[PDB]
There are 2 protein chains.
Amino acid sequence: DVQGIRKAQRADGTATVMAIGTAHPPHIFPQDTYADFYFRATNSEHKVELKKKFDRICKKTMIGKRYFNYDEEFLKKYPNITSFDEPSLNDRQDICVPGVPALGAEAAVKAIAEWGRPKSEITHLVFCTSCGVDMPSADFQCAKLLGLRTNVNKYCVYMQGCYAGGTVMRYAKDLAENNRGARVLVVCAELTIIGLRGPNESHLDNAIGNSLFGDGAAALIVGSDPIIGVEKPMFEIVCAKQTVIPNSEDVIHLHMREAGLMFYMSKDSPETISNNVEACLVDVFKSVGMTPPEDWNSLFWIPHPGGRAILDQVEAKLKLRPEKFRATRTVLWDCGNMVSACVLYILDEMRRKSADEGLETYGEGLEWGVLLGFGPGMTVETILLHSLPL
Amino acid sequence: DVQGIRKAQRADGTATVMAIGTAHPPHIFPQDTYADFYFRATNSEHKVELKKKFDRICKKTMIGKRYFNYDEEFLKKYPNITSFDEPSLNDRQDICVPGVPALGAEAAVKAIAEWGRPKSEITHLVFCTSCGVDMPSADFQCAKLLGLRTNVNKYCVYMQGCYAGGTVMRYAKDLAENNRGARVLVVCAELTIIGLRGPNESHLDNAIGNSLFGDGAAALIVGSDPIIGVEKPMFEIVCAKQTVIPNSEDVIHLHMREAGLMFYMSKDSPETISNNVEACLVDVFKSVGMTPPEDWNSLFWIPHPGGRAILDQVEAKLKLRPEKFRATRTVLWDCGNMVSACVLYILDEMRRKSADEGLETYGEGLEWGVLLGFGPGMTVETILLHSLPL
């Protein structure tokens, strides 16, 4: 009986985040001296007017510090990486191919420890990075490092950029919900040395990238039908939808070249996202038969902090009070833009605080919330969350 | 009511393949003259014993011809590509980044035509390639070319190699089954110029790659709950599991370098796969509560044709009759090894032949069958299929 098999195979309830772990590489770079370091490490101190421009840009980021897997001494071994576009992909791959699954595994071990169940109960691995590619891929390496079962179903989410924190939640939803007993380990890990490069005055946008991106890894356990008393259900992934904004392909794009990953951006990302986010929010509510709230302040919020300008304009467009993006701005200050890992860090910050503040739910005491990823396309990932009692 | 939303959101029945379309690039290379073409185009005719070995290998492939998006005249423009390892990734990307989604879209158009419903009813896109990477990624480009709805949920399956034909079936199963009304467009497309390179005597394995791989694209429509009288349900995806074989990481591996994609393989792949496939098959049956058949000839078979030696040894291990891999060997002869597309072509060949012969089911008149992907890791994708009345 094929239908009986299907009925027994699938889960009952909504996919639920039940653990979150994070990990950083060891080297801390304060933002207030980053321009000094960067123009020194790229041998560009003669570009004095460029250097002030970059210092002023760094002061506007609302990033306090970032973590990296390299220090100034390390980079001296790679003059090709600190140039603008000398051949360098091979060296970057030699670092990122083993390094990204290793950092991801550090976050995964912490998520598994919080979860408190044996790693042998992990049935699915969703691994996400925009930093390096290889065959067998980074999911294979992470599973090996962690000792997962040999028949774990793996999903390698490569080169999905800054919306991919939303992407992995979308994957984990269907994996957890369609498979009885499934426990999905989600790992996002980024080592931005894949794209680090020297400044070039004809590509000021490529340079601003070096003011934003930092390293980091985050991991979740997602599953349906939590074991009550044992597992800790925090956020239910009710609806997950990806949207492309037409006529915005030139706003953000990144290309894998002989000089590594080359980042490009127009100035239009704040307005493109803010002019389109409302439609994405209505879509995700209407897709589960719900009416969107009249006041967007009724929800809790995990927007991806792609830039402080993006946050400010989305905040204005949605008429949100200044405290609503508190958790997001805290992670941005503490960590910079860790690409896919950010929104998972922010989910962690929000639920930890909500417990510290003894609130009614993990979502700042509110019932419903939205997690948003933004990135190349332009692409929006919109995740409708229902948070649970604390 | 979160659980009411969940019950309304999910589909009822098993994910079903209901359309298949394929497409090749235009240039046909007969295998019996390939060694001549290859050593001429790579300026390697001084390597006389190398050519003799390579011609002998080409005779053993059981490949009749392959399709490519380039001809001999085209390659004269790229002496870096026809070298062994001069810098060439940028040129390869310039071809593959637009070329792979375009070929994929051509196959998708044929699948959508067979399906017969409006493309606006496609809710998910699973796009798969090992030939080039970009941000926004190939799924974005294919969806754009096709004019899919802007909020299609996309899945970009990059760099999963020769097992990825199974991988995309594994993805499509959970997407279709967890989402009421969802229709999943699956696209596999490969342009092997990402890895084409001249011969070097210290890397005979890499050279053997040029005897196996050819270009191609295949597309599926997968959905649960077929609309009877409108849709054509053919194969139900009952169970889908990925397995890694321990201690076989060096058997097949591919690296993205400044010289493009570098293919490597040991001689151990036929025996590594054959010594482990039974365990994978038992796993997929026991995971849905079924006992495996005492005679493997009771099933129909879609093994990936990674090499004729793999097929021969798997056939022997499972004690299969010589005709059981007929559909696979037909595709290998007509097309070579098209990486992720092969098993989808073979499913098309099997269901077309089964209709031509007026058999009882699309699966050669048998009810249960298995589709197998094999690739780097080593990784096995095991897909348990139930075929439907013809």
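Chain B uses Swiss-Prot numbers throughout; the residues present, in order, are 13-402.
Including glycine, each Cβ sits where the backbone N, Cα and C put it.
According to Swiss-Prot, the feature active site maps to B:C174, an assignment based on similarity to another entry. Take the CB of B:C174 (active site) and look out to 10 A: across all protein chains shown you find 32 other CB atoms. DSSP assigns B:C174 (active site) to a helix in the three-state reduction.
Counting every protein chain shown, the number of other Cβ atoms lying within 10 Å of the Cβ of B:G318 (CoA binding site) is 26. The CoA binding site feature in Swiss-Prot is assigned to B:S281, B:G318, B:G319, B:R320, B:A321.
B:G207 (mutagenesis position): 22 other CB atoms within 10 A of its CB, across all protein chains. A mutagenesis experiment is reported in Swiss-Prot for this position, B:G207 to T, and the note states: Turns into a hexaketide synthase.
Under its mutagenesis annotations, Swiss-Prot gives B:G207 to A the following note: Turns into a heptaketide synthase.
Record note (Swiss-Prot) on the mutagenesis of B:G207 to M: Turns into an unnatural pentaketide synthase. Look at B:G207 (mutagenesis position): DSSP puts it in coil.
Listed in Swiss-Prot is the mutagenesis experiment B:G207 to W, annotated as follows: Turns into an tetraketide synthase.
Here the residue is the original one, but Swiss-Prot notes a mutagenesis experiment at this spot, B:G207 to L or F: Turns into a pentaketide synthase that mediates production of the pentaketide 2,7-dihydroxy-5-methylchromone.
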10 Å Cβ neighbour count around B:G319 (CoA binding site)?
23
Of the binding-site residues B:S281, B:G318, B:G319, B:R320, B:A321, which one sits closest to B:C174 (active site) when you measure Cα to Cα?
B:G318
In angstrom units, rounded to an integer, how far apart are the Cα atoms of B:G207 (mutagenesis position) and B:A321 (CoA binding site)?
22
In Å, how large is the greatest distance between any two Cα atoms among B:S281, B:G318, B:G319, B:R320, B:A321, the listed binders of CoA?
11
Enumerate the residues of the same chain, B:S281, B:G318, B:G319, B:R320, B:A321 excluded, that satisfy the criterion Cβ within 8 A of the mean position of the Cβ atoms of the recorded CoA site; list them in sequence order.
B:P282, B:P317, B:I322, B:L323
